[PDB]
Structure formats: structure tokens, C-alpha cells
Amino acid sequence: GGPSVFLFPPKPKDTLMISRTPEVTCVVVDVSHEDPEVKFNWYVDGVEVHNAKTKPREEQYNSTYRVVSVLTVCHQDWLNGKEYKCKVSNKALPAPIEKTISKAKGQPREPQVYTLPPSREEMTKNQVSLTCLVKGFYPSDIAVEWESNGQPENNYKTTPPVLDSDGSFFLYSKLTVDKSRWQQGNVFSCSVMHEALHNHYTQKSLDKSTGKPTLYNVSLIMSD
Amino acid sequence: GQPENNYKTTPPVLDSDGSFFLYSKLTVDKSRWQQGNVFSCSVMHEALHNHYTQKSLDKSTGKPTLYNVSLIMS
Amino acid sequence: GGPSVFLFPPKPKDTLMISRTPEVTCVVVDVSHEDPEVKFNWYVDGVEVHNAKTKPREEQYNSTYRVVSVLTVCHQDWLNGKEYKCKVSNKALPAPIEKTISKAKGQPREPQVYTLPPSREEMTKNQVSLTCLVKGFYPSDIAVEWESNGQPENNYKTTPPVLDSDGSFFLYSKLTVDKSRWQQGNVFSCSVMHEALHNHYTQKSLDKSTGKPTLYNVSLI
Amino acid sequence: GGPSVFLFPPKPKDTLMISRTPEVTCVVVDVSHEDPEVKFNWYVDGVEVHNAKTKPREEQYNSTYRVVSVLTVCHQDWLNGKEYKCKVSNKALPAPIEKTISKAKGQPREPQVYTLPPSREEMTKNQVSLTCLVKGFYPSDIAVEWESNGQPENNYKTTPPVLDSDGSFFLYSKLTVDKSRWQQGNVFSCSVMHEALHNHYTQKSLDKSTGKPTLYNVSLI
């Protein structure tokens, strides 16, 4: 019956990328088809904004409508942590419902990033996997991306953040590639972007060498 | 000696093929780690033999090759 | 001949920084005392904008009135390359002077950033020098910063770049450290910020054990 | 048409080199059409010496004539720092224009020159960059050359001097070499000549992975 508004907080990668800073999404489902009018209101820091954007409603089979609306606001305004408010009003709802969305409040912590070279047992498999773990970041806003200078990697795996005992978060990023590419000393890195990180960018490149005491296995030459 | 409790397992996630994969992390002290203590992760799955498979670590990863670089004098 | 109006280009650091939005400043110098207030007009692609601001007049050592006006432009707008116009009207000035600036146009090519480890005698002296160079950028809008284990310390050398034989500009950056800092092996980050780089910001890490090729290294000529 | 005078400091390499004859040039531009000839007077050590090198006048679309007066001085006279006086008189100018040139000899500091091993990543690029650091000099007149195997290098880049916290300027010398030349073990020498330098020459030899001790050292990886 009554439409229900779902809260979709901005993805921190959206805030970081230049092209998609202003986008803020309000989504409403279970909208009654009897009432065609939809009222949308944005409250930023307690005041109403003049400009608004709303896409046409989407028809659903089960007598429901989907309403997606986009609000434009500076990314630095969202980074300030001020509360944002979304209001959706319709004739079906006896009273308007106000929803508040804001970034999680907490003490920022500098995350730690570590890369792991593949185990010896994995060269039996055709595809070799590389892992980059990040840990010790209290906010849930994190962006980990695999990067190579020669060419960006199509494959990209990331597990959802897992709560830690101390209250921070940790996760892993996985990249599967071919054996030949890894053996040829290809440059790989896991760019990590966090609100607490300085410059909002940290690069930890992984080298081919595993640090074994003997890897050359070639007799050296002395020249005076 | 005995099983531990300071271990966290990530929820399973999808892959390109479709088969799931996940990680598990255990936090320990460096004093016991540097002493050469075995640490084993046991996985129970239906497809595994006897529904049990243990993988152990003896901090012996990256063992140097038997061959060594020859030293000469000029 | 009366007040002079200029439009200073935005600083390179603010232009390429997502957090610090670029700022466009317009300056009026030698303003007549009898006419301190000057009418300001700011146009973005021929459109009036209400976000322009001007700072209060500040006295100069030469007893000449100087006026500055700042406008906050969109970070994406500078990437696009929009046109901004500043117009200053003064009663003393017979004809207003308008200054026009535009974003540099050129082929975006990814610069290469290299790090030079100190030699085997650089630690003999009291100060050890760490150098990071950037080559192969056509636009002059680039930023280079130094980072030491999360402690911001930059010498702001900002040595002027010089064109190469192929026309690809290059620049160098130098930092001075102590013997203990170099011998510790802590990571030192040369951070480069340019249009052509991925995500507009990249870093290069240099350590004491920055790298040793598998091939033998000769100790004598 | 508003005649102008410009000051051109002399090249230090002319004075430092015994074979090269030092020359001091004073140049006048924006000479009006009605008076192409400019009355030029030259004084050294407050006295008149009979030598002059006046360039012939040339026609330009802006009706501006450039006149250069060149004076010959000895190495000892140049090292003294005595003022050289150029006086220019024109019909259009109500009064003669005076200019003087004299470099300041203050706090002569012997420059320190260092060479760094090539960066690891440079082996991937088909061009290898060689860097020569020089610092510890107060004056801005420094001579730099790249003398490889006894013959000067065709291409070399010199960064302009910049300010420093120690009060002495520093700069870099960049050389580009092919990977094949560096693979065979070619040796390049960076020669630095300064007015306060001992015997006006400092140089050293470098190779792949330069090491001051006679030992094979390898860092962590």
C-alpha cells in the first residue's frame, strides 16, 4: 500500500570520482498506482534546495511503482558529515515520512595495506591469484582497486567489509591473472582510498621477487 | 596444542565461474610465531573427502633453492 | 595610467585537487583613492553567477589601493575547460579592462615518475639527498609533494621545468634527510598529481632497499 | 619611440677558460626610426680603452633597431668585479641613458658535486637518464659540461638555479643515453667549473651501480 523509501547512502568511490560527485539517490518502492503525483523534498543542513531532478517512474507488475530521484550537492558538503534529509509525500500516505542519512560518526583511523605473493602450490593451476588486504579502518567508506601501468585488469574481486574485535574493519582484494604475465614481472598495485588517508590515495605495488636468499641461480662474474 | 578463538571468516562471495571463495584471518602474537609453531586451517565441505581437509603452515614458505650463486675471485 | 586589472591563473595545486576546489582571482592595482569601490562582474561562459566574492581592500606599502576578487569554480568545470571573464568598472578609469584566460590545450600523455636512490657516498655527508623526477608532460599543471610515514614535510623547491629535445617537459624534486632516517629504511613517498595520471593522483615509494637487479652489479669500472 | 636598454651578464665560461676571451655586451633596443644611429660610450675601471664591436643596424617591421656594444676584458679584471659602464645617447631621448654591469663577489663557496646511480626502472625505458647534482655555490655563474671519454656530449640539460635554505644555490645536469651504450659499460663524466673552484675543474667517473667501497653490496628485495 503505502510507498516505502529506501536509504541508499552515496558510495565513497562516487564521492571520490570527479564526474559523479553531485549525485545523491533517493529510491522509493511499493508506490500505489492510484496516486500519480509524487512529492520529493531535499533538506540539506536544514534548508531546502532550489533545483531538483527526478526520473520518470518505473512500472512494476505487482501493482507497484519505483521512483528514483537524483539530488545535486557538492561532495565537500557531504564530506563535512552534516545530516541530509529526504522527504517523499503522496496521497496514499496519511502523513509525510522524513528520512535522515549521514556518514558514520567515529574516530578516523589510518588503514594498513599489505600485499601477499602467491603460494607455491598455485602455479599448478593455470590462473594465479594475487591478494591485497586492507585493515584497521573504522569507517565503512573504502575503495580498493587493482591497477597496472600496462593495462587495467578486467578481473576484480572484493569481499564485503568484516567487523573487527577492536571495532575497525578489514577486507581483501583478489586479482586472477595468467602465469606468464606474473612470471614476466608485470607491475601490479592495489590503490586504496579512504577518508582518513592523506591525499585519499595509497599505492602498494607488488614485486615479482619473493625475497628468497637465492633466486638468481646464475654464477656471478668478477671484473676489476 | 589447542584450537584458538581469535579467528574471523569472511562471508562467501561469487566469482566469474560461479564457485564461491572466501578468506579467514587469525591474529596471533609475534613471540609464538617466531618460535616455529604450526598453524592449521581445517575446511569442512560436502565435496571434500571425509568432509574434512586440513592445511598446515610451519612458517617455512619461501624456502631457498638448493643451488646457490657461485663465488669467484678476479 | 589609473588602475590596472589582471586575472591571475589559479594555482596548480588547487586546480587538480578534488578536496580543494580551484579558485580564480582577479586583481586591481593602483586604484584611485577617491574611488576605492569598483564594480565587479564575473561571467562563466557568458552567464552571470552569484557565487563571486571580493576581499576587503588592503593597504599596500607603496600607499596604493589593491583589490582582490575570488570566485570558486567547479572542479569538473576546470577539467572541461570553461571560460571565465572578470570585468572591473571604476569611475577614474575611462575604459574598463577585461582579462581573458583559457585552459591549456594539448595531447594528454601519461608522465613517467622515477626515483633515484642515493649513491654509496651520499650518506658520508651530514645530509642525504633523495630525488624523484617526472618526465613527459605537455601541460604545466602538475604538483609534486613529499611524504614521510604520514608526516607532511615538503621543501617546496618547485624547480621550474625545462623543455626536452622531444618537447616533453620534465622536473625534479629533492628532499634532505639525516643518516639515521636513510639507514632506517622507512618508506618515502613522492606524490605526483597531474591530468594524465589515473585518478589524478599517484605515488612512488622509495626505501633504503629500493631494489637490486638480479644481474650482478660491478663494483669497479 | 621610447628607447630601452637591457643588461646582459657575461658568460662565466668565457672568463674561466684561458683560451676563450671574456666579453661584456650591453644592448639597446627600441631605437626610433628617425635616429637609427646611437651614440655609444664605453668605460672600464673608470678609464677609456680603445676597442669597440658595434653590430650593424637591421630593418624590422616594428621600426626598432638593436645595437650591441661588446667590450674585451681580462680574466683578472673580470675577477675584480669592477663596474663596466655603457652610456647611450639618442636624439629622441632628452637625457643620456646610463647602465653599468658588475657581478657581486661575496662569500666564495666551493661547490660540491655528486653523481647518483641510474634508477632501476630506467632499464625498462629505452632511454636512460643520468643525473649530476651540484650545490654549495653562492653565485649564479656556474659552468657545467658532460665530458664522456674525453669528448663533450651532444645533449645535456641544465636546470636553472633556485633558492635554498642554506643560502647556496643548487642545480642538476641531465643526460639521455641509449640502453645499448649503458649495457656495454660506458663511463660518463660530469665536469664542473666555478670561479671559486680550485683549478677551475672538478670531475669524477661513474658506472653501473656505483660503489665507493671495493665490495659487492646488495640490499633487501
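We number each residue from 1, going along the chain as drawn.
When the header is checked for method, it gives electron microscopy, 3.7 Å.
Each Cβ is built from the backbone N, Cα and C atoms, and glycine gets one as well.
While the structure shown retains the original residue, Swiss-Prot records the mutagenesis experiment C:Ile18 to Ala (Swiss-Prot position 255) with this note: Impaired ability to activate the classical complement pathway. Among the mutagenesis experiments that Swiss-Prot reports, C:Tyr65 to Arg (Swiss-Prot position 302) is described with the note: Impaired ability to activate the classical complement pathway. For the mutagenesis of C:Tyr65 to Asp or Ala (Swiss-Prot position 302), Swiss-Prot gives this note: Enhanced ability to activate the classical complement pathway. The structure shown keeps the original residue. Record note (Swiss-Prot) on the mutagenesis of C:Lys87 to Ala (Swiss-Prot position 324): Impaired ability to activate the classical complement pathway. Here the residue is the original one, but Swiss-Prot notes a mutagenesis experiment at this spot, C:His200 to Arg (Swiss-Prot position 437): Enhanced ability to activate the classical complement pathway.
Counting only the Cα atoms, the space from C:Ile18 (mutagenesis position) to C:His200 (mutagenesis position) is about 9 angstrom.
Rounded to the nearest whole angstrom, the C-alpha distance between C:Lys87 (mutagenesis position) and C:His200 (mutagenesis position) is 32.
The sparsest Cβ neighbourhood within 10 Å, among the listed mutagenesis positions (C:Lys87, C:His200), is found at C:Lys87. Distance from the CA of C:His200 (mutagenesis position) to the CA of C:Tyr65 (mutagenesis position) is 39 Å. Counted within 10 Å of its Cβ, the other Cβ atoms near C:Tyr65 (mutagenesis position) come to 18, all protein chains included. DSSP assigns C:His200 (mutagenesis position) to a helical segment in the three-state reduction.
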